[PDB]
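**Q** Here it is: the structure, laid out below.
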Amino acid sequence: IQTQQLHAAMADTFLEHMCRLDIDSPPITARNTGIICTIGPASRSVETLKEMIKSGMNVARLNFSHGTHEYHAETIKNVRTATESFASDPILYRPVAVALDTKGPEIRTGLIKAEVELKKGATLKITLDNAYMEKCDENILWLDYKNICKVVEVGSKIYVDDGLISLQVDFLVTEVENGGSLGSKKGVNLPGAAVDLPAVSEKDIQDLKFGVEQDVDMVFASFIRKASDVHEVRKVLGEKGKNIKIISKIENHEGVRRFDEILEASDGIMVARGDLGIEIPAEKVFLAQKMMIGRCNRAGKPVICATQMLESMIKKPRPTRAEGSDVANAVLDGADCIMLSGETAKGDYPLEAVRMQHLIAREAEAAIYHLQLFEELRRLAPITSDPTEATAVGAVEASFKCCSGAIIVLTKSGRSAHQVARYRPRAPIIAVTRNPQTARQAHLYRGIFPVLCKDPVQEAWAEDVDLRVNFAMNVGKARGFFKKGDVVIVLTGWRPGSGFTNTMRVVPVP
Amino acid sequence: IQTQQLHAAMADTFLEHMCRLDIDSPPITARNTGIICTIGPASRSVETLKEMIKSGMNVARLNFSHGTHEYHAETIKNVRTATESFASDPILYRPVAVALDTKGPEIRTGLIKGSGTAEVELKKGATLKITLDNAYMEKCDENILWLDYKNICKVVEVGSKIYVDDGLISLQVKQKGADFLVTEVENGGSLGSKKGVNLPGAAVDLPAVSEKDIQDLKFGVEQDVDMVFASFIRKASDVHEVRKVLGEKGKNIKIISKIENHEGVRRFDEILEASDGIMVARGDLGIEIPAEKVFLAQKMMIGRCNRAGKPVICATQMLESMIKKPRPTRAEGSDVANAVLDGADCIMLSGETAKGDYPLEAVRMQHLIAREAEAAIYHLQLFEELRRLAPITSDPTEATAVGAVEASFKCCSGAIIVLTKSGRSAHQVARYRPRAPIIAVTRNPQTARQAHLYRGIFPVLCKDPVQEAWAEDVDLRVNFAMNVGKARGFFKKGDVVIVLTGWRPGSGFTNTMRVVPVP
Amino acid sequence: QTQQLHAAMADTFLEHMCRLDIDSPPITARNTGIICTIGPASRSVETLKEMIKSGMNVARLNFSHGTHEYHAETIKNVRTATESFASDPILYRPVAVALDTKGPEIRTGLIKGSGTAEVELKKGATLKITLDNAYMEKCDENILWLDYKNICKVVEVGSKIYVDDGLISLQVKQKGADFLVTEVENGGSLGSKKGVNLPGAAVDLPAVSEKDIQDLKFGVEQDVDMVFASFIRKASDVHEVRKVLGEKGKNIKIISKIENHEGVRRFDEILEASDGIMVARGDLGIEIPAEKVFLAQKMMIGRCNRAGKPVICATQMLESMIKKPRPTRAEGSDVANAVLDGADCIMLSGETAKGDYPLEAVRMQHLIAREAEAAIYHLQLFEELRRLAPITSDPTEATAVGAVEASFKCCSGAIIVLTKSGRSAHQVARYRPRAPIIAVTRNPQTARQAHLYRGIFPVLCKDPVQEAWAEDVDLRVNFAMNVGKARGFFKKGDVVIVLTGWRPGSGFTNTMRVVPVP
Ligand SMILES: O=c1cc(Cn2cnc3ccccc32)nc2ccccn12
Ligand SMILES: O=c1cc(Cn2cnc3ccccc32)nc2ccccn12
Ligand SMILES: O=P(O)(O)OC[C@H]1O[C@](O)(COP(=O)(O)O)[C@@H](O)[C@@H]1O
Ligand SMILES: O=P(O)(O)OC[C@H]1O[C@](O)(COP(=O)(O)O)[C@@H](O)[C@@H]1O
Ligand SMILES: O=P(O)(O)OC[C@H]1O[C@](O)(COP(=O)(O)O)[C@@H](O)[C@@H]1O
């Protein structure tokens, strides 16, 4: 009772559950929320990447907004070098995924003449004549988006340089709402506009093909506005990249409004709060965040909460109180993963930022009101004929009933473990696979602790099944998830191959 | 249904309620969560203060860790000048409370090279000597660090961790002494003048109410402050000590206990029972206990305060980046919204308003987020849990209060108008957390100021003289609240409001609830 | 410790049941309306006086038998007995009068010219049904006449015909022009003028017959409070009853009796058209399989509670009490479960109309209802009623829920409501408070009709209108404090909820006061 917030777990109301949250109730070792770190000058080396892994990084994120293919290939090579330095012990080997975050379509201003000053309620004309592209000034500004006039109307706002400058409407004349240092080749945002820019730009096609060649596990597809955008990303990945997960980045009003069709078309979602906070009033981000996490939990699809989670840690070795809170509340909301950008890419304390996310995520997971969450997940999920779905909900129920140390799932593609994860058990889900890509991808789903079996396939299938379950038991005992004599849930299928999980057993730890 | 997250309000589950939160669903005009602003050099002028009031500032906080009595007396004077500049129209006047935040049992360093602005870059693994010899109190550098805690050597042992400046710098006690400590820099950084020192493992024996606190509390009574935010409250006896120090002259001053250490969290229940309200003082609390556990202590304290109907304040680094930037980080927007969703009565600004470059933008942002987050609350579960967890009582006032809240949800009322002398009647309504704002009409200026501590209370100060016929005096205050609500856009003619009154004059007779249309 | 308050606290319905305590005694107040059928056993002014002391609230008159002259004398006896208590207005109890229509009944003739003669019908035997009026007073074990002329047209070979509360069942073997050769499936004693059911048949009889029209017009003339309309199959049948009552009987409550398949299938349209429902289990249990009646009952009680319209549970609730002074366990359970289901009223037919223990049956209904009312899981019920209730702009609906909420919070002795038309008290009753609703009115029809709503205890104020309106309000509130104190619903110092309006007349209820009992 005095550990894992188990007194708070027993509350009959959410109010009382909150009243019982105890700073003296220590959490277990298992940390269920996946940690995604953006790699950069502060974290690119092998030595550092080894420490990143030890501190808790599960996914290495490569930002293709900048850098060449050569640079990115070397980052990937470094990640795999640091990752396989741990391969010698398969019991302790932690798989590490590689994510490719696309540049995506963007609106950029021209070259000035370099800085200029804009003020109060002055005038500035927006032109598209590619003769003014080299002569940007205080009275006239050129843009690379030719359909800007079609998507904007009388009273529409234009945001310049990550929202620093505000403006009001073959050309458009604007009245400055908020001035400042007008730079050259700066990003432009169109709030409320149904931007008709390509789903995937020319550079993105090249990047996505590079990703297939580099054997990446997932793509974080930028500026996803509709279902067709996801379909274009999927078509570019083709047959060679059919198994690569697609996470759609919701960055503007359109993406939020057309969310249900994007979720159905995608493998998962990223709440890209940075871009979203420029596109929608910042006081509304928390709404879009809580709506997307809720709907992803409802569909059983992975959701990533991103941007400025521990921002002050770029310069400081400890985060602010708002940051500590933001990480906890993203876990409490129901986010599968939490992300680090500048904090691991450019900052002075990358390792400390990763360690803090791990500590907060672990305390937040014990703090979840599983009693309400599990009843609501059950009530909202459809009654289907699927044997694996019934098995998965059965296992979660059994794990709550006997307070099991884990739910051991045998999986080839990962699907069987994903089905367990959508019911959010408190027990860690040990997914035993032989597929190295599945083990990497499994980090996207809350609760899943992926373990790669390297043992050779036995000829008697029932013995091969037993070998993989025993492996999971060994990983559990070694990492102190449970010990000999404890009860665990074990999920297996009625024959080899995917799609047959239908067997739930309550097994003592040997 | 398309406004105030009413589609989300209708959800049968919390998960579905979250699924329905809509960025395109605009909130009402009224903002329920009170905004406390620390007043410092960036916000002291009458000019700025008038604009703070307009931006949404409800309480002016005075941090007695710094500044002389003369400085604070002038800040208070300027707060009153800005507030009274709006008194010509009683319909548009907004009361503004004055809060005195004590220094308390603080441990502080001296001056780096005799300058209150100079800094030293401390290196990891480096040796630093801590002295109590006042010869170095202005001669601090990268080798010698003076602090004002005379009994440091007794309560600290070898291996003990010493945190400096919001715990950003860390040190380990390597060799103990009589008035000195030989330390090893565990975590480096830039060390400035007069920084905060924490000793999480140590049994700090500093008095509850210091000699400086007694002088400041006295000045608070003389200055007619509305509340005291008492630093480092550890047990109920500490609250009792503040209460006894304020004595008879300060008996109506509200005491808010600041929980910022492990003992305070541990002995929370007895502290709460003794206090008029609580501050979740996350700054120190996040140094004293592991920073990852702060959200647990925060939600336990908000829940327990909500369960007890006593005000709770969420404080520190809520919009921190805004000291230097005109826009907050996404983590900051989140924190503000989540403090409101948790059930915090008030939210607070420190350096963001006291010394930052954008104090009005920080006030405006807290106002914008709070109002958005108030509509996002799951009132269906919150009101059911508040009802079930509250005892059955013979108190007529409590029954009227819950009946009034029930009526306000049924007709989606524009407000709950409450006539109150002490504030109690409006406090009893706030406890049940209605969606509609509570317009508290009072003739007592202190009540009007102190009501800002409670979620939803929109206090109004009636200046109209007392009429011969009591029933006409009652109707005059109700009409005054009708006038305020219309003028501020909380409602318009024909809308329905709830009205709370008593059956005779004086406090304690609230027993009448009326459902009336707006004239 | 009292009125199942320990079970009231339960966080789950399962634990609510676990905590039900036979040693937790109920309050004095009984909220469920008791409807009694008047007959030879209960017609005397002297018996009617005792029926009123036992707890009868509504006197039901079955217009399937008797003449207008006979029914007018019944109504006179009910009024004489009710008005005997008017000497003390504190103890006076309003009593309503309900007219129950004959509707499209199908009845057999006389057994060998006698009203009491019986024949033994044996299983396997042939029975000939005739429409020939030469046999209307010559029924026996071989021939049986019935008054439904178009019986042959609506039935077929193989069809089943039920006689006498469905105790005798016949199977049609041969169909004819004005006859039916049948076989005895369920035998027994066949008596005179027994009711007939044709479960599968499309009975074409009118919803409102000429006799029904006369009875309905007589209802208006006799100033009845409500009508119980038999065999209502659709909305158009209720509109037919409504039309007949017309402007003169516009304020007479229509309670549609659901006693057939079509009535259940069309229930929503029926309920929208009506002022209330009777779950008419007798004929319903013959018209549809008997094992489905509880389903229909719970569906109808639920939908009426959801619509805020009165619902009556009727027929064979304490049947064995016709011949015995105590009921069976099933009968005790049935009365308890109708109250638990949410029925506003419970009814007695044979038990009060012709049985040997009428006063006993009324007393028993009173004792069970009171026990069952304390057993209600108010915590879930109030939460569900609020959730399923729409958000209104109506100040009166907001004041009513506020008052119910306030009554739960302080566990008040009562919710005192001042009402002209009764609407304000009905709005309080739709939220099911635990506290009894003392509805103070000066309108006598309002006071009588208030018995149709769970929890309403109507009191008729005799006192003339005081000059100052506030004083007239206070006089009526004090009258309720006096009724509640005399009936032992509360004592001095207890807390009660008071509901009034801001000006005289109907529709201004907007004031809720929490006041100590003087
Ligand atoms: O009733 C509540 C209230 C809250 C606080 N909260 C956190 N995001 C919120 C979004 C909207 C409303 C309240 C919100 N969280 C939970 C969690 C589980 C069950 C019930 N909950
Ligand atoms: O809230 C209720 C009320 C009732 C009716 N009922 C039947 N025995 C009862 C005993 C006491 C109170 C109500 C009772 N049944 C259920 C069934 C499932 C869930 C909730 N229920
Ligand atoms: O989650 P997935 O990809 O459907 O895989 C689960 C599969 O794994 C198994 O447990 C074992 O299959 P293999 O022996 O082919 O690995 C199957 O019985 C089951 O259908
Ligand atoms: O909240 P409090 O301090 O009890 O004050 C509420 C009081 O205000 C009133 O409505 C009006 O009283 P006054 O006329 O004395 O101000 C009382 O009837 C009621 O008891
Ligand atoms: O229930 P109804 O028919 O709306 O009547 C309730 C009415 O009774 C009153 O309390 C008293 O009215 P009277 O003084 O006219 O009898 C009104 O203020 C209120 O509107």
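Sequence positions for chain C are given in Swiss-Prot numbering; the residues included correspond to 14-531, in order.
Structure method, as recorded: X-ray crystallography, 2.3 Å.
Backbone N, Cα and C atoms are what each Cβ position is placed from, and that goes for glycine too.
According to Swiss-Prot:
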type	residues	note
BINDING	C:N70, C:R106, C:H464	L-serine binding site
BINDING	C:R73, C:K270, C:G295, C:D296, C:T328	substrate binding site
BINDING	C:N75, C:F76, C:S77, C:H78, C:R120, C:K207	ATP binding site
BINDING	C:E272, C:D296	Mg(2+) binding site
MUTAGEN	C:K367 to M	Abolishes both pyruvate kinase and protein kinase activities
MUTAGEN	C:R399 to E	Impaired homotetramerization, leading to homodimerization and subsequent activation of the protein kinase activity
MUTAGEN	C:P403 to A	Significant reduction in hydroxylation and in PKM-mediated transcriptional activity of HIF1A; when associated with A-408
MUTAGEN	C:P408 to A	Significant reduction in hydroxylation and in PKM-mediated transcriptional activity of HIF1A; when associated with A-403
MUTAGEN	C:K433 to E	Abolished interaction with phosphorylated CTNNB1. Impaired phosphorylation of histone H3
MUTAGEN	C:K433 to Q	Mimics acetylation, promoting homodimerization and activation of the protein kinase activity
MUTAGEN	C:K433 to R	Abolished acetylation by EP300. Abolished deacetylation by SIRT6
MUTAGEN	C:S437 to Y	Unable to bind FBP but still activated by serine
MUTAGEN	C:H464 to A	Abolishes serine binding and allosteric activation
**Q** Fewest other Cβ atoms within 10 Å: which of the recorded positions C:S77, C:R120, C:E272, C:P403 wins that one? Let me know.
**A** C:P403
**Q** C:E272 (Mg(2+) binding site): which of the recorded positions C:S77, C:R120, C:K207, C:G295, C:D296, C:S437 have a C-alpha within 10 angstroms of it?
**A** C:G295, C:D296
**Q** Comparing the recorded positions C:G295, C:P408, which residue's C-beta has the most other C-beta atoms within 10 angstroms in this structure?
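**A** Output for this query is C:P408.
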**Q** Name the residues of the same chain, 6+ apart in sequence, whose Cβ is under 8 Å from the Cβ of C:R399 (mutagenesis position)?
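**A** Sequence-distant Cβ neighbours: C:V414, C:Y444.
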**Q** Round to the nearest Å and give the CA-to-CA distance linking C:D296 (substrate binding site) with C:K207 (ATP binding site).
**A** 13
**Q** Neighbours of the L-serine site C:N70, C:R106, C:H464: Cβ within 8 Å of the Cβ centroid, same chain, sequence order.
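**A** The answer, listed by sequence position, is C:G46, C:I47, C:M69, C:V71, C:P107, C:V108, C:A109, C:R461, C:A463, C:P471.
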**Q** Excluding C:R73, C:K270, C:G295, C:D296, C:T328, please set out which residues of the same chain place their CB within 8 Å of the center of the CB atoms of the substrate site, keeping sequence order.
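**A** So the extra residues in range turn out to be C:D113, C:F241, C:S243, C:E272, C:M291, C:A293, C:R294, C:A327, C:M360, C:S362.
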**Q** Under a three-state reading of DSSP, tell me whether C:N75 (ATP binding site) is helix, strand or coil.
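**A** Going by the DSSP assignment, C:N75 (ATP binding site) falls within a strand, counted as strand.
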**Q** List those recorded positions among C:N70, C:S77, C:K270, C:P408, C:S437 whose Cβ lies under 8 Å from any Cβ of chain B, in sequence order, or write 'none' if there are none.
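**A** Listed recorded positions passing the 8 Å Cβ cut to B: C:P408.
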**Q** Secondary structure at C:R120 (ATP binding site) (DSSP, helix/strand/coil)?
**A** strand
**Q** Go through C:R73, C:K367, our recorded positions, and report the one whose Cβ sees the most other Cβ atoms within 10 Å.
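**A** Sorting the candidates by Cβ neighbours within 10 Å, the top entry is C:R73.
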**Q** Select the most exposed residue of C:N70, C:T328, C:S437, where exposure means the fewest other Cβ atoms within 10 Å, treating these as the recorded positions.
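**A** Each of the recorded positions C:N70, C:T328, C:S437 was scored; lowest Cβ tally within 10 Å is C:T328.
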**Q** With the Cβ atom as the reference point and anything under 6 Å counting, tell me which of the recorded positions (C:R73, C:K207, C:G295, C:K433, C:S437) are near ligand 5.
**A** C:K433, C:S437
**Q** Determine, to the nearest whole angstrom, how far the Cα atom of C:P403 (mutagenesis position) is from the Cα atom of C:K270 (substrate binding site).
**A** 28
**Q** For C:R106 (L-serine binding site), just count the other CB atoms lying within 10 A of its CB, please.
**A** 20
